[PDB]
Every structure is written in structure tokens, then in C-alpha cells.
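Right, one structure below, let's go through it.
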Amino acid sequence: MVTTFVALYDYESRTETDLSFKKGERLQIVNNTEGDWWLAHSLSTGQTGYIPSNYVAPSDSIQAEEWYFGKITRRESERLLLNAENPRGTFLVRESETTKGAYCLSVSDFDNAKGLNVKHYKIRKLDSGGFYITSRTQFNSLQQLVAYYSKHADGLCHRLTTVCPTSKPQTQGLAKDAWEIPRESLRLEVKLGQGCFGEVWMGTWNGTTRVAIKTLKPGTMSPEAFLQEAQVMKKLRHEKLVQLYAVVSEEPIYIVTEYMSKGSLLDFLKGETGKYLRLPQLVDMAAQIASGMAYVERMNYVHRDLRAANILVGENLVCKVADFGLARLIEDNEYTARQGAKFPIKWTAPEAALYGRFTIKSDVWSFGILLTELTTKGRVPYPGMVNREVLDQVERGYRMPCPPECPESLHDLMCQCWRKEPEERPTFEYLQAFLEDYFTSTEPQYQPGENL
Ligand SMILES: CN1CCN(Cc2ccc(C(=O)Nc3cccc(Nc4nccc(-c5cccnc5)n4)c3)cc2)CC1
């Protein structure tokens with residue numbers, strides 16, 4: 001059907017105007033003139049958006065079939081079919097190397113004594129239009145031949161089970177949306193920092209707006225992985241979260257956000273202003289962070305990297321949640337976490353660190369640890385304890401004690417955040433209200449000392 005295409009691979013949406021689809025999905029594309037990105041409309045979901053043109057095939061063509069591998073050699077088909085995880089009966093169809101115009105069905109098999117091997121069955125074509133492996137069983141299409149042998153082996157080594165898996169190709173360039181800006185609209189002014197994955201600058205946007213510009217060093221993480229952070233920030237908008245302004249999706253990749261003039265909360269606490277802060281100021285900062293996290297909570301997201309180093313500060317003790325580089329929408333299943341997500345370990349709840357169960361409740365644990373950073377003015381959690389020993393201690397019941405000059409009621413709040421069972425930890429909704437009302441509802445007799 002001309003203008004109908006079939007997806008060869010899965011594609012996940014990563015902008016506001018691209019289209020998610022699954023392999024085998026049928027899509028209308030009425031202008032396939034060119035570019036590497038085509039406007040498509042799904043005949044399954046009725047959704048419209050842009051798709052990578054190398055991920056689809058015309059619906060008429062044999063190339064639309066997932067099991068059709070075209071012109072590959074006998075030996076290359078074997079290499080693909082002998083993948084360690086393929087079930088017995090994994091298969092593909094390809095051109096025959098030995099008979100012009102014929103095809104070949106190649107199938108993974110298993111010898112109980114000798115192990116994995118591949119069998120090949122030549123598919124010949126008649127003048128009548130038929131296809132066959134054996135003369136007695138003919139079909140009008142490769143599709144019907146495959147369908148039949150997926151029901152019964154009928155002479156083959158095994159019934160056809162699984163279509164041979166293969167590598168998904170990269171898209172040609174990244175999908176872009178209305179957050180994209182021309183790089184000429186930016187001037188880099190002051191370099192704020194740098195690390196293994198790039199740099200952060202203070203700059204100006206459109207000649208008028210002060211911004212922070214996070215840059216990706218090429219050859220480190222993928223542009224897609226880097227921009228996951230911007231994808232999250234397009235959806236999460238709140239006064240106590242750092243705001244996304246724009247992206248530049250060609251190398252070097254930029255993420256452009258609002259600029260927070262005082263830098264990280266950790267450095268702010270350790271610096272000269274920390275000496276002049278007392279409990280009311282620190283609790284107010286905690287409440288602001290809790291308000292941001294209560295929004296993240298309501299929106300069904302998880303941050304996964306909450307700590308004072310990832311809060312940013314402005315004038316007048318304004319605090320905002322930042323660094324959404326690990327943040328995720330919560331899904332009702334498990335996933336294999338990256339080895340790096342659990343670090344730094346002193347902020348990570350045991351069930352997140354041990355089993356990869358990162359939830360809003362593991363963010364609550366991290367918030368409790370953040371409360372210790374506030375009340376000690378930036379001391380490292382678990383002082384005297386090396387990173388390698390922390391998990392075992394916490395698992396066995398060890399909790400940090402009440403910091404000097406910290407009211408017992410605030411340490412009791414920290415301890416609730418560190419409950420062994422995640423469900424027994426408070427919500428950020430509760431934490432925000434508690435901290436906002438602290439000096440009227442909880443400590444109405446408070447008087448400052450020299451530190452808190
Ligand atoms: C161990 N690790 C090694 C690599 N290193 C890189 C680094 C170091 C310092 C800063 C900093 O002081 N930033 C700073 C200073 C003054 C103001 C701001 N303001 C600001 N405003 C908005 C966004 C951002 C920002 C910061 C970091 C990442 N992305 C956005 N920063 C930032 C930023 C990045 C971090 C530590």
C-alpha cells in the first residue's frame with residue numbers, strides 16, 4: 001500500500017514532536033521525499049510525530065518482514081543465529097547463494113551431545129509462483145511458508161519459534177523540537193566548572209537573559225543520554241526546581257537553564273555565609289527543597305541523586321532542586337540500574353543500593369541525609385566511616401546521631417526518613433508542612449546558639 005510503511009525496530013520518543021512506535025507497527029508517511037526524519041501517523045495509535053527514516057520499510061516490500069535478512073551469506077546467517085540467548089528454532093529467511101532466485105530458511109538447532117548448530121533449507125520457486133522446501137508442500141508466499149512452519153516442523157529440525165534478533169542502527173542525527181535554539185543566541189562568559197562529561201558556564205541568551213549552559217564533551221556519553229536531563233525538565237516545572245530554557249542538539253550539545261547566582265548548597269554552607277546561619281534559616285531552606293520534592297512526588301517522578309551538592313542557591317536563601325541527570329518517570333516494573341546510580345553511597349537507601357529499587361521513598365531517605373548536611377553546615381555524612389563500610393552498617397541498623405545544637409525533634413524527623421521499610425517513611429508532602437510549621441508547631445521555645 002503506497003504511503004504505508006512498517007517499522008523494522010522499536011523507537012522511544014525523546015522530544016515533544018517525535019513518535020514512539022514498536023517494530024511491526026504500520027505508519028502513514030505521505031512525504032518521504034527526504035531528510036533523515038519523516039512525519040508519520042500511526043495506524044495503530046492514531047498518533048502523529050517524527051520518525052527516523054532508517055527505521056521503516058515500505059509496506060509492499062519483503063523488507064517489511066522482520067525475519068527477512070536479504071543478501072547475507074550462509075556463514076553470516078550462522079553467526080547471527082548462534083547467539084547464546086536464541087531459543088531453539090530461531091530463524092531467518094535470506095537469499096540463496098547457490099541457486100539464483102531461490103531463498104533459504106536458516107534455523108538454530110541443538111545436538112544433545114555437541115551443542116548449538118544451524119540447519120539450512122533451500123526455498124525454491126516455481127513458474128506458477130509457488131514457494132517450497134519440499135515439492136509436496138507449496139505456498140503462494142514466503143509469508144505463508146513461514147506461518148506454516150511456525151505451526152508444525154513437518155520435516156524441519158524444529159518448529160520456527162523466534163525471529164532472529166539483530167542490532168538496532170543509530171538514528172541519523174537527533175530529533176529536535178521547539179526547545180531548540182540557534183547557538184548564535186548564546187554568549188559564554190564565565191566557566192563555572194568542568195569534569196569528565198563536559199563543562200558548565202554562565203552566559204547570556206538573546207543578549208538579555210542570564211543563563212547557565214551545561215555542555216557535553218564529545219566521545220563521553222551519548223547526546224541522547226545527556227539530553228535525558230532536558231526531557232525531564234520539559235515536564236517538571238515548579239518554583240523550587242531549576243527551570244529549563246532551551247537546548248542545542250548538535251555537538252557540542254548544550255542544555256540552557258536559569259542561572260542560580262550562589263552555586264551549590266554544599267559550597268554555600270561551607271563558605272562564609274554558613275557561619276552566620278542558624279536553625280531558622282536552615283529549616284527554611286529544607287522546607288523549600290521539600291516543596292520541590294513534593295512536586296516531583298505528585299508528578300510521579302524520582303530524582304535519584306538528591307544531596308546538597310545538587311541543590312542550587314540564589315540570593316536570599318532561595319534553594320532549588322537541580323541535576324535531573326538521573327531522574328526518571330516511575331514505571332510499574334523493575335529495571336537493571338546502571339552501576340553508577342547508587343553512588344555516592346552515603347545518600348542512597350539500602351533497597352536502592354542493593355536491589356535497584358529507586359522510588360520516591362528512596363529520595364526521602366536521601367532527604368534525611370541532606371538534613372544532616374544542613375544542620376552540620378556541609379559535613380560529610382557518617383564521619384569517620386569509609387564508603388565501603390556504609391551499606392553493611394546501615395543495613396544492620398546504624399543511624400547518624402543527633403548533630404550538636406540540633407533539636408531532638410528534627411533528628412526524629414531524620415530518623416523517620418531512614419526507616420528500614422520504605423512505606424513507613426514520610427511523604428515529601430508531610431515533610432514540607434512539618435518544616436514550614438516547625439517554629440510554631442514543634443519548637444515554639446527555640447532560641448539560637450552559636451551554631452544553630
Ligand atoms: C567532584 N565534581 C567534579 C566536577 N565538578 C564540576 C563543577 C564544579 C563546580 C561547579 C560550580 O561551582 N557551579 C556553580 C557556581 C556558581 C553558580 C552556579 N550556578 C548554576 N546555576 C544554574 C545551573 C547550574 C548548573 C551547575 C552544574 C550543572 N548543571 C547546571 N549552576 C554554579 C559546577 C560544576 C563538580 C564536582
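Don't overthink the numbers, they just go from 1 along the chain as shown.
How was it done? The header gives X-ray crystallography, 1.9 Å.
Cβ from N, Cα, C; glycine included.
Annotated active site, proton acceptor per Swiss-Prot: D305, in sequence order. Proximity of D305 (active site, proton acceptor) to non-local residues of its own chain (separation of 6 or more, Cβ distance below 8 Å) is seen for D323, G325, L326, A327, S366, given in sequence order.
Sequence-distant contacts of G198 (ATP binding site), defined as residues of its own chain at least six apart whose C-beta falls under 8 angstroms from its C-beta, comprise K214, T215, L216, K217, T220, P252. Taken from Swiss-Prot, the feature ATP binding site covers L192, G193, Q194, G195, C196, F197, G198, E199, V200, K214.
Look at Swiss-Prot and you will find 67-164 tagged as domain 'SH2'.
Residues annotated as domain 'Protein kinase' in Swiss-Prot, with sequence analysis given as evidence: 186-439.
A mutagenesis experiment is reported in Swiss-Prot for this position, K214 to M (Swiss-Prot position 298), and the note states: Kinase inactive. Abolishes ubiquitination promoted by CBLC. The secondary structure of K214 (mutagenesis position), as reduced to three states from DSSP, is extended strand. Taking the Cβ of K214 (mutagenesis position) as centre and 10 Å as the limit, one finds 22 other Cβ atoms among all the protein chains shown.
Neighbours of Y335 (mutagenesis position), defined as other CB atoms within 10 A of its CB across all chains, total 10. Secondary structure at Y335 (mutagenesis position), as computed by DSSP, is coil. Swiss-Prot documents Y335 to F (Swiss-Prot position 419) as a published mutagenesis change and attaches the note Loss of kinase activity. Loss of interaction with PDLIM4.
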Residues near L192 (ATP binding site) in space but at least six apart in sequence (CB under 8 A): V200, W201, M202, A212, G263
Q194 (ATP binding site) in three-state DSSP notation: strand
Shell list (ATP; ref centroid = CB of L192, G193, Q194, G195, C196, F197, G198, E199, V200, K214; cutoff 8 A): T215, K217
Contacting recorded positions for ligand 1, chosen from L192, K214, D305 when the Cβ sits under 6 angstroms of any of its atoms: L192, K214
Cβ neighbours within the same chain of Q194 (ATP binding site) - under 8 Å, at least six residues apart: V200
In the chain carrying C196 (ATP binding site), residues 6 or more apart in sequence that have Cβ under 8 angstroms from it: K217, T220
DSSP state at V200 (ATP binding site), helix/strand/coil: strand
DSSP helix/strand/coil residue counts for the domain 'SH2' (67-164): 18 helix, 33 strand, 47 coil
